[PDB]
There are 4 protein chains.
Amino acid sequence: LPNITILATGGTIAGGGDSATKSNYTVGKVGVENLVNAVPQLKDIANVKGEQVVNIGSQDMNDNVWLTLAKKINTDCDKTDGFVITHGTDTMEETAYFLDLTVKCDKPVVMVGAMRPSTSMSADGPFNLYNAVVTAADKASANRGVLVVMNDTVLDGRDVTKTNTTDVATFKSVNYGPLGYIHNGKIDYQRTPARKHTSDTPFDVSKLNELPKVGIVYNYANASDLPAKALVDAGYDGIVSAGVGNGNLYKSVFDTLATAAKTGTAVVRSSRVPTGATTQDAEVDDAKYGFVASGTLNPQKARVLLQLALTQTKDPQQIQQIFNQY
Amino acid sequence: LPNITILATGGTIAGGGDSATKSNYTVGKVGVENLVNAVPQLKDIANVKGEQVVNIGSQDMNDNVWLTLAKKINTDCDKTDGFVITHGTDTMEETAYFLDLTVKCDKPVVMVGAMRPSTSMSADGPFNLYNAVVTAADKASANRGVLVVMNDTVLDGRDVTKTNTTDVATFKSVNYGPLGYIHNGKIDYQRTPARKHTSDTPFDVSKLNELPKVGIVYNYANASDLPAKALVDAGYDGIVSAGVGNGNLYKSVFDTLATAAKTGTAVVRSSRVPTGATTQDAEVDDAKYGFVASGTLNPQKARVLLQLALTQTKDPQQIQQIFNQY
Amino acid sequence: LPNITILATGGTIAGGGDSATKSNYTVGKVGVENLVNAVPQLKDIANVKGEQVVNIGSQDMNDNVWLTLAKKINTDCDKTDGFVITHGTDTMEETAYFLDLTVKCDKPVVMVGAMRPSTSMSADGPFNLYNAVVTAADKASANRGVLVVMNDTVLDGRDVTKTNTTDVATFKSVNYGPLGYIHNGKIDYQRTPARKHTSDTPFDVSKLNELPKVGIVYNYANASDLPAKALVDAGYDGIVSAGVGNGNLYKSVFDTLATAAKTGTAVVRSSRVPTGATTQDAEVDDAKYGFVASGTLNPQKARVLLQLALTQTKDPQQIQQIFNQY
Amino acid sequence: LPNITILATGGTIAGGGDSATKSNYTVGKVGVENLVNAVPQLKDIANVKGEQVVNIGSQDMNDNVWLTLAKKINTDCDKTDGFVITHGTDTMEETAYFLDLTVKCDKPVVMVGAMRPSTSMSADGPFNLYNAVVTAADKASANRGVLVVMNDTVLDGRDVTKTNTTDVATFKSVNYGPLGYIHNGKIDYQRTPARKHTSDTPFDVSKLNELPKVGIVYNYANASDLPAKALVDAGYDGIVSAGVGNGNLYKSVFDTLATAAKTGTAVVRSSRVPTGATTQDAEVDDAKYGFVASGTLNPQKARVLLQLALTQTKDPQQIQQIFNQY
Ligand SMILES: N[C@@H](CC(=O)O)C(=O)O
Ligand SMILES: N[C@@H](CC(=O)O)C(=O)O
Ligand SMILES: N[C@@H](CC(=O)O)C(=O)O
Ligand SMILES: N[C@@H](CC(=O)O)C(=O)O
């Protein structure tokens, strides 16, 4: 049977409450060993090894953890046939894209979580974890980038996002769709991401202990420019605007970001709107102000790419080209 | 024929570019008179009167404009059979909910926009504006709250949101669905909002010249607490958190907001996730910290209700009850 | 505690396979007693009584079982506080609409099923059944018509349909949305159906032992008229066309159904397209041919309303009026 | 400038009504010359040549028109840089898949239609046709199989389906998503279909003047087996069942099709449910009965693949293999 390493970070898949039917719980309390032992069927499909990396709610995910995960995967690539990462669902879409750009291992890297705690009635985590190991053990899963497996579906790390606060079926690749569906332990793959990922990117975090500082500001009617000003005064390397509509900015925020771009802060226009691209050639003249349009990357994913872009260059033209290729 | 007043505020429905096939344009450049004259079919269904209120891109929408629109509608209620408001699509979902809570006129108030500029090939604005007048003239539309008409569909002001950056079909009521569909100028209504609206709310802005100051902060992996701190130091009356997952907060932001709530700042937990409710009884003990859970209101709509709540009370228990009724 | 009656009819909720991880299974093998004893927490929210009506896969649902169910609910209405019906998911949407038009009981009637068999890892039936009893016990559920509770959502019997062959989240009300969402045993209801239902219809099956015969034919490129002809030659009372697009018919099928409508067969145009209404006033002059347009009813739901209309009248004008009101 | 050939077949894109605001219209009345002259901007992006093949509503599409189209494209492949086919939207999804399996030309083949007639206010056909020519002229479009361009989106011919009866946004690839989105004349392609298409299939219709006869029967509660029986008695080569749920059949229809599969009729199980695969290994033992499971092909698309498979083989094992590869 294939050797599959489970790297555990916490999340509701490792969460517990006092009652099967009350909704209150805490995430990241159950160890990886107890996750594995609770699905004895794993032993028939894989030779499983579990490692606890951290045990937190992914609302508390941070750069230190990202860096650790990428180096761990790249270091151990040759010692296993695939990886499964258990993780909270709240920022899974961020971690998954970060690894999609920095992992240099060609073997399957599959992330998995649960929307209901392990103690819940009809808990979704056991069958998710099962399907994640199936996916990581399948030869067809290699070379597709970092993957997220939830609710019988295989999604790519770039497009996948959380679309509902509570539904087990919340994860969807809302612009370009999923890669495959799983039924009876077999995967019907009909798609693979076209944008460059993993060993095909120039991003290498093997020697880094810190990432550039990138913040996000939200736009809405009568938006305060105070959040944007605070990031600039604190010397942030980049700002991502969660803009309204097609990446548009409220007047005061636009003014602050235009000034910031001229003094060297990288600025990316994204959108609070959940689907579709923030494009060039709409209402904002990006070339005039030195802004970058994020394309289909939502604000939190645009932050991930901008941080990595900032380790290579500070030129907006160059950053735009990166946003057009990854 | 019925008397319908069009109150124009700008938007891409009044926007223009230099080419039918290039995507570049400016919003809010065409006067209301030219909008009306460009759809001569209006004259067969309604006695139309146009008034220009402002002419801006709704990315620049603000409290002054909201206040003006509500008082204008309430003042002129008895002089017309219905209202149509033309407006940019980027913040239409905010304005529509603000009017939904403050308009005291029982006659139909219908908002309408366009995703493609008036100069575009296959411009959607002419047929939208036609259907909006149809909806405002229909007796069945009364008493349903403020309405948004886009792409042959009648949506309620509370649930409606922009779901795509560029698609003509972008507006959807993503939690509870639309009220009606329009075909051949007739409306099949099968739903009406249950939450209290218009003349059934206690919100009255007739004597107000200013609203309480409410800002929004975004959460993501490694989120900065600097945006939250800046709002607090500037003495904001309320903050809305666009949280991850089911309204969760990154550790540093949670710390700052908990401290702020104890010194009197109203705090509401919402979610960057586009559908579903931010609930109580999940991972955050709202009663312990004095926080309010926003339910299905997304961050920008939760700001609208919080501002109005703050003109009546500062008690979190009371504000939670308001979030449970409106 | 409320008294709740569970009427069991079979389905995958009562289905079983030989392995927790293989997909093969048979439906309708587990008795109602075992279903209930498997969810001990029901006894905290209701006094439950189980009755086995039949035990089948709902792909074999038929008129005799529908008539039995309606009569049994109407007869026992005053002996209980609410009903839950366990049922397969394949024709759940048909039965729910049939009961929505023939149940004269004012108490909540809630249907529930499961997409995974009871022996499956992460089986969804136990939490669905728990939620269905919560909904049947909730006073706010009354007077909303017959309801389907699946995946934490409360759906009305008219609009609900199965949208995916295998997903636990397959049930959606795809035209007008759900009525309510359940979280921690509490239901946020924001909608109720406007079309008339249960006690407000004129359909009474108390004295009927059979229903009018109504069959469905499908349209596609180069469609055979043989299926249509076979139903007319057999003397069917009505035929529903699952048309292409907005209820259109392939030419040979058109000719056959136009002739049948003239010699007295009732003909309803519906559509194989999963959302949106089949309307009047498009490419087919229904008035000339005596055809009825089904509005948002899909073919299998149109068949339900046509059968019941045919117990009251055979006039196409009157039938159109029924399709406009229920 | 590229040379692009438009092959016109009719449809609402070529449809006309008496009023810009009434919904009534007839399809297939405007000639190709008038379609092209109505979009003068085409001459800036391509050298266009129009040919009228037929002029019908696509509800009357048939095998003879399919065979004509495939042969005409394969014959003229080397005389042009790309093809656009104008077509009604009702069976667009059928024709596109048929051409996807039989076109041996490597150049882009793009289908396009309109949901509103050309005389309608805000008619969508002109911008769709413009975008379809842009797509056919783009080098990046080649080798992606046959494409459907509607509402600024590029969809593959296998997964695309009509999801709504009247919405301009009705076309979606509901299982695996779209290939690309068009903005300002530029296409962001992120996906290509994995299933084999065009020159990589063994289907060759160059010498055929008819196709095997394959009909479709629908399942629902109390379904009549008469439609199935009529097609068997008439000697049909194959029957596709639009099954309930995951390809299930009402008992009488099951018995009839199991008997037909034994006396040589090819039987494919598909589903009336609009998304998801009909799988093996659920409730029906296909191997015992000689049935084929259609996977994500819906009934009208399964009929297309079954007809073409039947020109190569009659063995159900081989046919299953074809359904697994194309
Ligand atoms: N708050 C949890 C949510 C979950 O895992 O579902 C987390 O992200 O860790
Ligand atoms: N930026 C424009 C977008 C639109 O109207 O579509 C506005 O909101 O005014
Ligand atoms: N064939 C099963 C499917 C299910 O229940 O999910 C049934 O309808 O009875
Ligand atoms: N019946 C018309 C519908 C359309 O084109 O939109 C056709 O398919 O030809």
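Following Swiss-Prot, chain C shows residues 23-348, kept in their order.
Method of determination (from the header): X-ray crystallography, 2.0 Å.
Cβ atoms here come from the backbone N, Cα and C positions, even for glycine.
Per Swiss-Prot, domain 'Asparaginase/glutaminase' is recorded for C:24-348, and the stated evidence type is sequence analysis.
Per Swiss-Prot, mutagenesis C:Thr34 to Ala is noted as: Loss of enzyme activity. Cβ-based neighbour count (10 Å, all protein chains) for C:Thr34 (mutagenesis position) stands at 31.
Positions annotated as active site, O-isoaspartyl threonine intermediate by Swiss-Prot: C:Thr34.
The secondary structure of C:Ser80 (substrate binding site), as reduced to three states from DSSP, is helical. Counting every protein chain shown, the number of other Cβ atoms lying within 10 Å of the Cβ of C:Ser80 (substrate binding site) is 27. Look at Swiss-Prot and you will find C:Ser80, C:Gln81, C:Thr111, C:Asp112 tagged as substrate binding site.
DSSP assigns C:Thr111 (mutagenesis position) to coil in the three-state reduction, placing it in neither a helix nor a strand. Long-range C-beta contacts of C:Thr111 (mutagenesis position), restricted to its own chain and to partners at least six residues apart, with a cutoff below 8 Å, comprise C:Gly33, C:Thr34, C:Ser80, C:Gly135, C:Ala136, C:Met137, C:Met172, C:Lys184, C:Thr192, C:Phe193. One mutagenesis experiment named in Swiss-Prot is C:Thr111 to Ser, and its note says Reduced enzyme activity.
Under mutagenesis, Swiss-Prot gives C:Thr111 to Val with this note: Loss of enzyme activity.
Between the two most distant C-alpha atoms of the annotated substrate binders (C:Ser80, C:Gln81, C:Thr111, C:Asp112) there are 9 Å.
According to DSSP, C:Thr34 (mutagenesis position) is assigned to a helical segment.
For C:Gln81 (substrate binding site), the count of additional Cβ atoms within 10 Å of its Cβ stands at 28 [all protein chains shown]. The Cβ of C:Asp112 (substrate binding site) lies under 8 Å from the Cβ of C:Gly79, C:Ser80, C:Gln81, C:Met83, C:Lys184, each of these being in the same chain and 6 or more residues away along the sequence.
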